[PDB]
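Undergrad: Quick one: this structure, given as structure tokens, is what I'll be asking you about.
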Amino acid sequence: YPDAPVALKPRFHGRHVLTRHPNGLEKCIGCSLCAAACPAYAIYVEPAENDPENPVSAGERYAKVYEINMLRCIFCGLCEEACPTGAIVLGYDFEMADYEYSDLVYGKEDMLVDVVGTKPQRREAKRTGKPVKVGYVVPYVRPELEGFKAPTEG
Amino acid sequence: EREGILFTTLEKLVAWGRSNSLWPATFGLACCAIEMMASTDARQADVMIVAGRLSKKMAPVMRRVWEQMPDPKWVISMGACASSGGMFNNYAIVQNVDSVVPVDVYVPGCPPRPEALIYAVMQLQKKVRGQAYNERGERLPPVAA
Amino acid sequence: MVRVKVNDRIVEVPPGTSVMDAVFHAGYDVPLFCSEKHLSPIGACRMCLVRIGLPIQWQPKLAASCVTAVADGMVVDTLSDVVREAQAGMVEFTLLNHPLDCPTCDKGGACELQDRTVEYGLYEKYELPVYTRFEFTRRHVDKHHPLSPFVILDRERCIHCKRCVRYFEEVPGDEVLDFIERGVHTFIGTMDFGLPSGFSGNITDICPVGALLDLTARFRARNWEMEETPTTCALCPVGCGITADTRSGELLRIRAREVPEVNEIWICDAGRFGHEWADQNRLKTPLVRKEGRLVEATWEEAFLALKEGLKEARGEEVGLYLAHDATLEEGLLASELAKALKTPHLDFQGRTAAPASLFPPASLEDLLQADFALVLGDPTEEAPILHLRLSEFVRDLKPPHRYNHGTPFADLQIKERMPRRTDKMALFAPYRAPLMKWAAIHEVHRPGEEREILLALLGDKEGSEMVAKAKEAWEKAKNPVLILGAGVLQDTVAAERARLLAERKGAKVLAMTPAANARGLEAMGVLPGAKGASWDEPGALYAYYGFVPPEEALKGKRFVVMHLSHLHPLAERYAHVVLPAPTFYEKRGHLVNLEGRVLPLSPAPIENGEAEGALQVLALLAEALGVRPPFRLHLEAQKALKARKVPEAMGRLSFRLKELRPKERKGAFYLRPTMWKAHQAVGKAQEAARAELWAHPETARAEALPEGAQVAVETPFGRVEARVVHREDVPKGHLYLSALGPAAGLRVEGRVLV
Amino acid sequence: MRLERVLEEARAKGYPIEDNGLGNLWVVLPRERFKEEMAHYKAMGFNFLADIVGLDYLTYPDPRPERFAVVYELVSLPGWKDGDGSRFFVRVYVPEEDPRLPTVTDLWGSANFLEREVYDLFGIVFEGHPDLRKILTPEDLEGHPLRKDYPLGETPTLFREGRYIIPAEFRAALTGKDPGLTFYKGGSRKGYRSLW
Amino acid sequence: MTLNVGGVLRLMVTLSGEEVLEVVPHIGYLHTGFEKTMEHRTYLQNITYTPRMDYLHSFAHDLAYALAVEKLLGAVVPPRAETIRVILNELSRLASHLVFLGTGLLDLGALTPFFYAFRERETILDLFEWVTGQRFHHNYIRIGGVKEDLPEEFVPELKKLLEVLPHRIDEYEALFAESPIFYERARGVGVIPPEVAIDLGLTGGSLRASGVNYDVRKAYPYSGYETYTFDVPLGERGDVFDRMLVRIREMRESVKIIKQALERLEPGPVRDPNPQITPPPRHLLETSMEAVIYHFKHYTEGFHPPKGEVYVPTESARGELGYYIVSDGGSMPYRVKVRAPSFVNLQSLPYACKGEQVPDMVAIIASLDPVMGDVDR
Amino acid sequence: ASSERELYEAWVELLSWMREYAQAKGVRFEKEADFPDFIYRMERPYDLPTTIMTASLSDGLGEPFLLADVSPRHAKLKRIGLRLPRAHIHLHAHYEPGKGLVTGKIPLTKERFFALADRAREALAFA
Ligand code: SF4
Ligand code: SF4
Ligand code: SF4
Ligand code: SF4
Ligand code: SF4
Ligand code: SF4
Ligand code: FES
Ligand SMILES: [Ca+2]
Ligand SMILES: [Ca+2]
Ligand SMILES: [Ca+2]
């Protein structure tokens, strides 16, 4: 029924999203805890020092590289759990089947809250010129995914 | 002649053709086997769908099933265990089904939602059309071979 | 030995043992914050509290197990509620003002505070548990403020163990750190800004928390995320034990590895911060010259082009020249290859005119139990860690008892702020050496002049009063040790006399070779023959190089294969076939220490590229000449060393050798032996590795050299720009050049271009 | 109750009894006496052979008698004629060089598959088993996986720019016999246990 | 005549004639290696590996391992935890029985009764997605209790499905008891001797289908099953007819349990607050250093339970299930062996269909209810 | 009270003075650390004027000569603090309704601050 969107529960385990505070700062402080807690060794994090002039996160430290191998990932949300800032939270998207193995490792700007759709969903709507129709809807956005705009009309 | 319009528009019609004569021939294994039965129930075969942990013992077996198939054929890989080494990174499992059969589409999840297996063949579909590319931006060959 | 009952276990243990080490030896445990392997115990933080009974009669107040000695028939309770409750509290106090950085803190899961916090903290009494009682404003101060380019200090974290400051006054002897105000307000600070001593890096490895941190590797990976690779630093002859942290093929950080036999748990800065270069710019594909320029080529292509330059070659004109840090295997192979391939000129980069195998190797153990130290050279540069053992030596310290847990936590032997004896050592060198401070008998000479001082010592001449007090010291010397380095080992005259002085008195010697694996390559026979052509002598016609030689030795030769690791300009202008080689970090094989000890080399998972070790390249260049080599890989090369009867790891290889090939000294400039190596000048090490140029202010300004000028200088070893420094300790009219290489201890012609 | 009679007996006969506070109790039998003594157990009313599980103590901190060791779990099902509920385990340390051990197929038919598994994963043979054939591991798997010196066989996980992760060198977790990332480990991370 | 017929289970059916000589099974095709890799994971991390063996009544696996570790390092599961943990356990047991009952509806043709059972199941799985955010393999059971509390919309929806099921389970018992074809199809075949079953270890609730009264939830009570309105279904003679009914009878009872536990569901804590076993309440991570330290440590290198060896039996829909864990005082277990009920159950199969017809050999294995991820693992 | 709110407001100010003096007399201002109760704040709310909690006016070598900090929102006995490192001088500034920012009875005005900063800079800076 890909003509009429699927209704997932608020708590569903979908493509990971990286959240921000209202300040515009990335919540994530490049600590690599999420990765350390992963049962499938599916996260790689390279940290880096903030620039006091042009910040990124609040700490002295932020995540330069944040990558998640969406094939290995088992979707436990152990990472969301271990995170001590609430930066990584499990999103809603699931329409993310793709073609070449390595195209399935999601990068930082593939996961920020201000992103719409998945790596392949977007890529199509790029060479298409037609916006992204997400095949899902929910009762409401979780509190924890604060900022994440999605089809919620219930 | 091969690159002319006459040949192209033919093969572009041919492809568009079996782009719909797609005959999903499931090959389920563990838990994934039970989430695919929730999509084939909602509604000679090409397109085998690997859904679950491919043991090393089970490997040379799925291999034969694939060989003895038509020639215009495709392989979707269902979820972590099929796609990647899954979360079982050990002696007992193959770390990518591409090690034994060529995969045309991978579908992340564990098990991937049923509705995602739908979207997954849609991708396979829209690729045998030769109407699909990767992130680098290259046109992708409709068949794995 | 003494009878001591820990909890339920009873243990024998020497008389002057720490109650702490008692406990750990029995196989128990206690919160440990301020005490440290090799540093004076003081009962500072008060974590290692225990209860003690001694007749059973229970002592009234808990004791600091780290500073209370064991007595016969002593019970030490480390489990009573009374005890846990106390540790629990002490931990609470330590955490009371701490800063809450963990996730962001570079101390990762390798932090003594965290671990003990979790280990003993939060007391179980016998409802909603309370994680924190203290609800007031924490102590806020300075943060992430770098003391030097290599150490970044975070005052807020510090817990006021005395480890760092204590270390400084004790091991190196360079007090450049110490608490400031008092009470809750005290903190770590300095007024000697650069962090002078060549041994600062160690405070990074001692600091229980994230206050003192390795800036060279700030914010790269968390401590578990790293791939540790235990191995040996081969920058100099002492072969300390290191661990190399690597992640995703790049080298992130270097640390000390405990190896008490040789270097203890210490590492000089050059060894620990000079890793900037290895994983950065590097030659990754063999090059061969096509049209008067070098171009990438497959090893297949190279091998053929190699065959070509050597088809027309008589097997005696072949030259083999290894690098100062050539493995024991690479040396043995190159030996036989020059044996079958009948040639006279095979040498190794750092080769001393006087073979270090001359003198009987002396253990670092021996050095502590010797009764005098006669030094002719600057240990602080030639073989750094020696300085630190001599620090233990000048304190009359002697190798601690080994316990069930190895090297002891609280050695009561070591008292804080000890007195240093200046009668236990004599120091002679071309400048005001650093260790001249703990040397009563001490004098400054001029370049290549040790020959006369060594003579005088023998008894065949009159030297200064100093040399005289030195003679009479060495005379009244019961079981002394001779430490000698560059000048001495590089001039046949002196070198010979040194050996004599050390034969007559039954004493051992420390060869401060400028070649890392000198004592090891000498044991394999990588020494030039009758003919001549040595590593700086342009003799041979077709030669293999494991390093960039003096420009003079290249110019002329018919065919040159340079097995470098980085592209030197001298190569891309004189080299015919350049092949990529691994650094000692990513090699495999054994080395021979300056004490004759043989130390292993493991391979770090760094980015080799398409390179291979000289073990292959040699064998490959052996085919294009004639005979098939005897060595393929390591597993098989091992057989040929175990053949020659060279001991396994850690063993010491005894091997003497009486033969010396002299050469004249063109005394204009003196390449002053330095800790840092030339090829290290990258990143943060960029400055600490720049060459220098010293001279006496008269002759300095008489040859027109301002006190802070950037000058260009030319030696037979190359043109280098160096800072210029005035020094009243520099003999009149000579110029001391930073001999950043292994060509140190040499007098050379040359001049200051303008 | 049929268990007290096992204990009152083992007590007299130099059979060491293990017991953890949680409700599980063992009884080590030496090599020889095992065979027969166990038959005697079933004869005593021990219906059902629940599990059997091989253990390899090679990487265990505190030393043990012999390297491998096998546990069995004999029981009297409470749904039958005169079943109490008397469950218990029995152990036998099997020499690193003599992987031999008498089957129990004789009295229990459950040991058929179960003994096969313990042969498959650890190197342990069983004297007189109908067919000692590999149960779980592919035919051509050389050796025995479940034992501590047999590589778990891991592949580095892959990421974009040649970023890899060899799990073995990445794990933050500590393997009991492992000293930890600091000099050592002590306190409530050498082992913890709350008090009811 | 040896015919090589081969869920993901291969059978060597030696067979000259139309009888059945000996059936020689060959498994190993879903050998994922759990027992080995769990020796290389946090005790927390292992909770994601446990539901991937019996992917149908997985929660029973979760609880079986949780209980073994809980006791080992001695933790106490709150009131509301234990309650949720059976509401969760049995709700999953219904899911594994709905499948078994559903595959027996097809082999009986009854096709609208099936189009219902597959909807029931999905309604249960909807519940698992409400609370645990997953269809299955739910990371919900924690060593102290449960990851987080249940949502507002769990109690309501569980009422909907806990209201239409009462008589509905009888409708399923109806069709199979008023056996048109069924009588002649199962009533005799698959002879399970009450005293040979207790020799091969056929403990899986298909034990009692053949006349034994050994249910572990009563015999050796665990998560408070000791305190419930509990009926253990019984079978007369060990055929397959009884085995299809017993398992339907079990649903009747598991539903009573859910209803009964749902009554004592008063608000409170969800995991043991003991800091050495449980991460610090999320919220104070902005104040307590001790909190930051514990949290940072807890999720990097997990906790260390004492040295020792424990085991505790539970009962999944497929019988006795237990984890035998060997702790060496590390962050990870030293050994984990799993008592796979479907593994020992499978030894009662050569005998099961001994000398029977061959077209009967499908519903003969399916009436033993093996799950391959269980046997193989 | 809601005087708490006004304290932080003033702390924002104290910082603005610091940044001013910094770029003014040609000497480095540095945010030393941000509130932990912000960094690790998650879905939880936050309505404080800044994230910056510890600040310094450091010299050429980086060694601070002035150190200011305010107490985190979740703490007790709140105060904004001044500290001249190395010279044992600690000032605790409170907040009184209508009077303003005070160190006891004496007001802490931009003037008085700038004075303190200088005394320190001139006598305590290493480079
Ligand atoms: S959901 Fe699980 S597998 Fe995926 S990144 Fe998070 S912890 Fe790793
Ligand atoms: S997402 Fe969270 S746990 Fe992961 S690195 Fe960022 S702050 Fe740390
Ligand atoms: S990918 Fe997940 S659901 Fe699918 S077989 Fe593997 S563990 Fe089971
Ligand atoms: S020194 Fe240790 S306890 Fe303190 S913040 Fe750093 S990692 Fe945490
Ligand atoms: S900086 Fe580190 S080593 Fe020095 S006193 Fe502070 S805690 Fe100890
Ligand atoms: S003293 Fe020598 S071996 Fe030791 S760390 Fe320094 S250069 Fe390396
Ligand atoms: S008191 Fe600090 S270790 Fe003994
Ligand atoms: Ca580097
Ligand atoms: Ca990189
Ligand atoms: Ca500063």
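In chain C, numbers come from Swiss-Prot; the residues present are 1-55, 73-143, 150-777, in order.
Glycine is treated like the rest: Cβ placed from N, Cα and C.
Annotations for this protein, taken from Swiss-Prot, read as follows:
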| type | residues | note |
| --- | --- | --- |
| BINDING | C:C34, C:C45, C:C48, C:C83 | [2Fe-2S] cluster binding site |
| BINDING | C:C181, C:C184, C:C187, C:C230 | [4Fe-4S] cluster 2 binding site |
| DOMAIN | C:249-305 | domain '4Fe-4S Mo/W bis-MGD-type' |
| MUTAGEN | C:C256 to A | Decreases amount and stability of iron-sulfur center 4 |
| BINDING | C:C256, C:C259, C:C263, C:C291 | [4Fe-4S] cluster 3 binding site |
| MUTAGEN | C:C259 to A | Decreases amount and stability of iron-sulfur center 4 |
| MUTAGEN | C:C263 to A | Decreases amount and stability of iron-sulfur center 4 |
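For each feature listed, report its degree of burial, its nearest neighbours and the pertinent distances within the displayed model.
TA: The secondary structure of C:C34 ([2Fe-2S] cluster binding site), as reduced to three states from DSSP, is coil rather than helix or strand. Cβ environment of C:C34 ([2Fe-2S] cluster binding site): C:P41, C:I42, C:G43, C:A44, C:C45, C:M47, C:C83, C:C184, C:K185, C:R186, C:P231 lie under 8 Å away, each six or more residues apart in the same chain.
Note on C:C181 ([4Fe-4S] cluster 2 binding site): other Cβ atoms within 10 Å of its Cβ, all shown chains, come to 24.
In the three-state DSSP classification, C:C256 (mutagenesis position) falls within coil. For C:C256 (mutagenesis position), the count of additional Cβ atoms within 10 Å of its Cβ stands at 29 [all protein chains shown].
All chains included, 31 other C-beta atoms sit within 10 angstroms of the C-beta of C:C291 ([4Fe-4S] cluster 3 binding site). Look at C:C291 ([4Fe-4S] cluster 3 binding site): DSSP puts it in coil.
Same-chain residues at least 6 positions away in sequence with a Cβ under 8 Å from that of C:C259 (mutagenesis position) are, in sequence order, C:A293, C:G294, C:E405, C:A406, C:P407, C:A539, C:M698.
Its Cβ placed at the centre, C:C263 (mutagenesis position) has 25 other Cβ atoms within 10 Å.
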Undergrad: For the recorded [2Fe-2S] cluster site, enumerate neighbouring residues of the same chain (Cβ within 8 Å of the Cβ centroid of C:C34, C:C45, C:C48, C:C83, site residues themselves excluded), in sequence order.
TA: C:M20, C:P31, C:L32, C:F33, C:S35, C:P41, C:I42, C:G43, C:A44, C:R46, C:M47, C:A81, C:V84, C:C184, C:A433
Undergrad: Nearest to C:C187 ([4Fe-4S] cluster 2 binding site) by Cα distance: which of the recorded positions C:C48, C:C263, C:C291 is it?
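TA: Smallest Cα separation from C:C187 ([4Fe-4S] cluster 2 binding site) among C:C48, C:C263, C:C291: C:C291.
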Undergrad: Provide, as an integer number of angstrom, the distance between the C-alpha atoms of C:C48 ([2Fe-2S] cluster binding site) and C:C256 (mutagenesis position).
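TA: Cα of C:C48 ([2Fe-2S] cluster binding site) to Cα of C:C256 (mutagenesis position) measures 35 Å after rounding.
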Undergrad: Looking at the recorded positions listed here (C:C256, C:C263, C:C291), whose Cα lies nearest to that of C:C181 ([4Fe-4S] cluster 2 binding site)?
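TA: If we rank C:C256, C:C263, C:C291 by Cα distance to C:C181 ([4Fe-4S] cluster 2 binding site), first place goes to C:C291.
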Undergrad: Can you count helix, strand and coil residues in the domain '4Fe-4S Mo/W bis-MGD-type' (C:249-305) using DSSP?
TA: 5 helix, 20 strand, 32 coil
Undergrad: If you compare CA-to-CA distances from C:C230 ([4Fe-4S] cluster 2 binding site) to each of the recorded positions C:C256, C:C263, C:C291, which comes out shortest?
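TA: Ranked by Cα distance from C:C230 ([4Fe-4S] cluster 2 binding site), first place goes to C:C291.
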Undergrad: Near ligand 6, which of the binding-site residues C:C83, C:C187, C:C230 have CB less than 6 Å from any of its atoms?
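TA: Close enough to ligand 6 is none of the binding-site residues.
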Undergrad: Measuring Cα to Cα, how many angstrom lie between C:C263 (mutagenesis position) and C:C291 ([4Fe-4S] cluster 3 binding site)?
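TA: A Cα-Cα distance of 9 Å.
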Undergrad: For C:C83 ([2Fe-2S] cluster binding site), what is the secondary structure state per DSSP, taken as helix, strand or coil?
TA: coil
Undergrad: Excluding C:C256, C:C259, C:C263, C:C291 themselves, which residues in that chain have a Cβ inside 8 Å of the centre of the Cβ atoms defining the [4Fe-4S] cluster 3 site?
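TA: Output for this site, in sequence order: C:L258, C:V261, C:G262, C:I265, C:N286, C:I290, C:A293, C:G294, C:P407, C:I408.
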Undergrad: Are any of the recorded positions C:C45, C:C48, C:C181, C:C256 near ligand 5, with a Cβ under 6 Å from it, and if so which?
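TA: Within range of ligand 5: C:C181.
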Undergrad: Among C:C45, C:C48, C:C184, please name the binding-site residues whose Cβ is nearer than 6 Å to ligand 7.
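TA: Checked binding-site residues vs ligand 7; flagged C:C45, C:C48.
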Undergrad: Among C:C48, C:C184, C:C187, all listed as binding-site residues, which has the most CB atoms within 10 Å of its CB?
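TA: By the 10 Å Cβ neighbour count, C:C48 comes out on top.
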